[PDB]
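Structure first, then comments.
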Amino acid sequence: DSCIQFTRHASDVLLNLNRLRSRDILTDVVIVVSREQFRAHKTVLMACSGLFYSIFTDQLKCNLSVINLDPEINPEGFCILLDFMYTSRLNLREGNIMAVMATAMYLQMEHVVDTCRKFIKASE
Amino acid sequence: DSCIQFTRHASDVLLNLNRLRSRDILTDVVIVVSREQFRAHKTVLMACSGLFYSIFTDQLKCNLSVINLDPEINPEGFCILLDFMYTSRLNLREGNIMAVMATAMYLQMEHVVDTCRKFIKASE
Amino acid sequence: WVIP
Amino acid sequence: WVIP
Ligand SMILES: N#Cc1c(Cl)ncnc1Nc1ccc2c(c1)CC(=O)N2
Ligand SMILES: N#Cc1c(Cl)ncnc1Nc1ccc2c(c1)CC(=O)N2
Ligand SMILES: [Cl-]
Ligand SMILES: [Cl-]
Ligand SMILES: [Cl-]
Ligand SMILES: [Cl-]
């Protein structure tokens, strides 16, 4: 086509989706990770994660308002990844890298798994 | 903070939101523009448009599944803008620029109004 | 705005 | 990935 493109559009959309999440506006699911609860938008979760894409395209699970993750999933690791989904920013640290990588593997977030593997290989 | 950022993340999220829209997955509103209907995600509309941000933060309108636009709104102009919301790409042409600008003004999409004004000024 |  |  003969379209023009607005460079910052995708980033501005994501910034606004994060603002809606922070104000709990039109959030439609709560992700339970052991004792912790995280409110989010199903569409954003599906757009970032192979696991959520599978869950919310399921004819029964698409209608659930609560999703319980595997008890081995670390809430801080999930929180870091949920923040990444809504911002493109990953708070990767020596103290959390193992939890972040394990959570990214479970959530099926290949690019995160890739940078975690690379950061781990550099430290050995 | 000491975060790392994934450059393509925002663009990949938007590409997936558009794929969900094309397959009518978790769309939660239909925008009626005279004889035409457009299914979309309320969160994406709010993230792109001052008018939809106002409508869906309203305590009554947030729960509506159908929104009827002003009868002066051109469906093709709306379609071009809805595509822009989900892709960052604006199909701006001599034959549609007036309709696109009028629709962008109504929808409160300042960056689109700005490029339409600039393209119009260059042709006079 | 750019030509993509 | 970059340093933002
Ligand atoms: N929502 C949506 C969606 C759609 Cl529509 N099409 C294709 N992928 C989608 N999302 C999704 C699927 C698999 C993975 C990711 C996201 C990130 C990753 O590492 N794996
Ligand atoms: N959703 C959301 C949203 C939030 Cl949370 N905060 C601030 N703006 C939001 N969206 C929004 C408001 C005004 C305009 C646009 C988008 C584009 C434009 O030209 N005007
Ligand atoms: Cl439920
Ligand atoms: Cl990823
Ligand atoms: Cl309704
Ligand atoms: Cl805009």
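Heads up, chain A uses Swiss-Prot numbers, so what you see runs 6-129.
If you're wondering, the header gives X-ray crystallography, 1.7 Å.
Here the Cβ of each residue, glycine as well, is placed from N, Cα and C on the backbone.
Residues annotated as domain 'BTB' in Swiss-Prot: A:32-99.
Record note (Swiss-Prot) on the mutagenesis of A:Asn21 to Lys: Abolishes interaction with NCOR2 and HDAC2, no effect on interaction with CTBP1 and transcriptional autoinhibition; when associated with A-116 and 376-Q--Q-379. Annotation for A:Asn21 (mutagenesis position): no spatial neighbours, criterion Cβ-Cβ under 8 Å with sequence separation of six or more.
Secondary structure from DSSP puts A:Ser59 (mutagenesis position) in a helix. Of all Cβ atoms in the protein chains displayed, 12 besides its own lie within 10 Å of the Cβ of A:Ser59 (mutagenesis position). Recorded in Swiss-Prot as a mutagenesis result, A:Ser59 to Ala carries the remark: Abolished ubiquitination by the SCF(FBXL17) complex.
A mutagenesis experiment is reported in Swiss-Prot for this position, A:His116 to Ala, and the note states: Abolishes interaction with NCOR2 and HDAC2, no effect on interaction with CTBP1 and transcriptional autoinhibition; when associated with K-21 and 376-Q--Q-379. A simple way to gauge crowding: the CB of A:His116 (mutagenesis position) has 16 other CB atoms within 10 angstroms, across all the protein chains here.
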Distance [Cα-Cα, Å, rounded] between A:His116 (mutagenesis position) and A:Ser59 (mutagenesis position): 18
